[PDB]
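Heads up: the structure comes next, in structure tokens.
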Protein chains: 2
Amino acid sequence: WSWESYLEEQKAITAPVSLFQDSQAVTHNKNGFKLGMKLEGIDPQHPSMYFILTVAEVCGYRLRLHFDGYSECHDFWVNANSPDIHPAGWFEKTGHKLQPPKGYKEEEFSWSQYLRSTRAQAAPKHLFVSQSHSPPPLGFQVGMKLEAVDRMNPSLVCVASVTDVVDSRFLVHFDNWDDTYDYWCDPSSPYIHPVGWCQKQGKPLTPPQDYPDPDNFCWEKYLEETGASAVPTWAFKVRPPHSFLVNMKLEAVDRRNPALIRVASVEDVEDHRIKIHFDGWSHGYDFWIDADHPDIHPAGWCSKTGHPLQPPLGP
Amino acid sequence: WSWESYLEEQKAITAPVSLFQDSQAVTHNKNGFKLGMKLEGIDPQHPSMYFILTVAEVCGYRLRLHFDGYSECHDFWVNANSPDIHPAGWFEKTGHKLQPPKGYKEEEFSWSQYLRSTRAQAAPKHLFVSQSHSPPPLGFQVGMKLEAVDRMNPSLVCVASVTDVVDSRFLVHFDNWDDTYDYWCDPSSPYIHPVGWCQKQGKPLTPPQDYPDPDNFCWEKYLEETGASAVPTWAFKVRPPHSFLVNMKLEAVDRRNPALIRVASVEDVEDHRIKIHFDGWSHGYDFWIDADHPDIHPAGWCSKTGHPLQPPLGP
């Protein structure tokens, strides 16, 4: 199977490499992660929370991570240039809480004693693109307030806080709601707005969960009572629309089976999202995804990185 | 104590009779209701439901009603010209459900057997202003849909239905919410609007409780699925604002002890409501009330109807 003959046969084109972020397109970096290496990382189910993880599997420029002490059914895949993993020791140098292995209490864990018990190696620091050493997202400080879209209830723009800052990204948290609504963001995110944006648009602002008298909700009073500042208006950057067009082909991680990467086409587009179709599969498997998601890639990505590519499903 | 004497010490004025509805002002009708007379009436705490009620007390042009079979702690006062009471036998001739006395099954209650058991008399029909013999509210039929303010959550305007029609009034019900939010209305009510009013106002509409995918609520889809039509826009009338002014004196039922009527003053106003202050009492007892409410009356009303009036609280 080749992309060249496939595109010739389909009279189609791939999405040019120039439409991707460098982190999505880069194939010339070696994967330095090795089986058994230990590290810290974000739980994709609880994006505010950090766990001790072990490398369970490597495939191309991707790794499968295991939560030490828990079931292997929680394992998940990342790219080796993921900014959501960090070297052993990072949590204590940068102000982050680390969930210990199942069994430990969080004043009974140290890395030096845990590496001694397990005889394991921490992944070396030079492997990690994000160690809190890069310039921060200008203007967004921990504790500052903004208006954010709830991506699980996307018709709602809500009162939200910056609760974590790591390199050029920050965590959006919805005041008084479960942390499982949190998501990582940057200054150009189309989902975040300055305090006062809703009122300027004649849009309903959703106040914190069970705010007393939500009808009389007023930002100025809320900021005063919480000892908080608004993220300043100048910090918010216009992200321009992506340039993907319908029928352009690419490679995408299968969401039902994330060990696998399949030949995919752009089925539909919005300003900041694309709809993925897996060639040869039912359209029931189509899904919408952010154009900057780390799990879509230009054609050739699996081949240059050493990951198997699934061809179109054919007879 | 007299009004003439009091008005002179306060250098004050009474709200003129022409500011009130005729039904709030009328003093020359006699109270024909008698202790122990039985009738049917709306439960004020469940405005959609009808119960068997007994006259427990009469004071001037007011009567206290007791729910047969239930605790006296639920007793309530109405005026003798109330539209919310009907003669025995009305429910069956008009398509309404009667809740029987506590402990009876509905089906095993009949008025004639119940009058025989209690040896009581039904209040005669000529006492009742509302027997369902008058023209209906034009344009409002059972089953028609409209938008209504939820008076318990007054920032919300919601999908609502006409569920009952009695003489000149109709009952507004909030689709898929419980019946305790229902309220009685006429065509001039400030709280109701035609289908599509929110949209034209750039105001959000609250769809029925747990409507599947509530952001796409489409009135015309909803009207079709429910086999329903909109109340026509022509049927909604403008109510002009009241002309009560701050400082006018009047008489009002005490909401904490509703057997009592006190000298009151208008503390504040809106287009359709006044704020009542009880002379000589703490302002912590001030309350808002709709200006057409049956429990406010002009100065002189207690005197002319034979009801005791409480003078201002003094040292």
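Numbering, chain B: per Swiss-Prot, residues 274-588 in sequence.
How was it done? The header gives X-ray crystallography, 2.0 Å.
The backbone N, Cα and C atoms fix where each Cβ goes, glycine too.
Sequence-distant neighbours of B:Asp316 (mutagenesis position) (same chain, 6+ apart, CB under 8 A from its CB) are B:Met322, B:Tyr323, B:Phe324, B:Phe340, B:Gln372. The annotation that Swiss-Prot gives for the mutagenesis experiment B:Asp316 to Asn reads: Does not affect binding to monomethylated and dimethylated peptides.
DSSP classifies B:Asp423 (mutagenesis position) as coil under the three-state reduction. Same-chain residues at least 6 positions away in sequence with a Cβ under 8 Å from that of B:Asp423 (mutagenesis position) are, in sequence order, B:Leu429, B:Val430, B:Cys431, B:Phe447, B:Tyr454, B:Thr479. For the published mutagenesis B:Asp423 to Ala, Swiss-Prot gives the following note: Abolishes binding to monomethylated and dimethylated peptides.
One mutagenesis experiment named in Swiss-Prot is B:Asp423 to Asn, and its note says Strongly impairs binding to monomethylated and dimethylated peptides. Abolishes binding to p53/TP53 monomethylated at 'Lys-382'.
Among the sequence features in Swiss-Prot, the mutagenesis site B:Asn426 to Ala is noted as follows: Abolishes binding to monomethylated and dimethylated peptides. Take the CB of B:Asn426 (mutagenesis position) and look out to 10 A: across all protein chains shown you find 14 other CB atoms.
Here Swiss-Prot notes a mutagenesis experiment, B:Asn426 to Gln, with the remark: Strongly impairs binding to monomethylated and dimethylated peptides. Abolishes binding to p53/TP53 monomethylated at 'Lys-382'.
In the three-state DSSP reading, B:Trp450 (mutagenesis position) counts as coil. Residues within less than 8 Å, Cβ to Cβ, of B:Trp450 (mutagenesis position) and separated from it by at least 6 positions along the same chain comprise B:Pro481, B:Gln482. For the mutagenesis of B:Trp450 to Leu, Swiss-Prot gives this note: Abolishes binding to p53/TP53 monomethylated at 'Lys-382'. The structure shown keeps the original residue.
In Swiss-Prot, the entry for mutagenesis B:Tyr454 to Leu states: Abolishes binding to p53/TP53 monomethylated at 'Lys-382'. The structure shown retains the original residue.
For B:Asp527 (mutagenesis position), the same-chain residues 6+ apart in sequence whose C-beta sits under 8 angstroms from its C-beta are B:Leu533, B:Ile534, B:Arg535, B:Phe551, B:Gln583. B:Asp527 to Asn appears in Swiss-Prot as a mutagenesis experiment; the accompanying note says: Does not affect binding to monomethylated and dimethylated peptides.
Cβ neighbours within 10 Å of B:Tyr454 (mutagenesis position), excluding its own Cβ and spanning all shown chains: 18.
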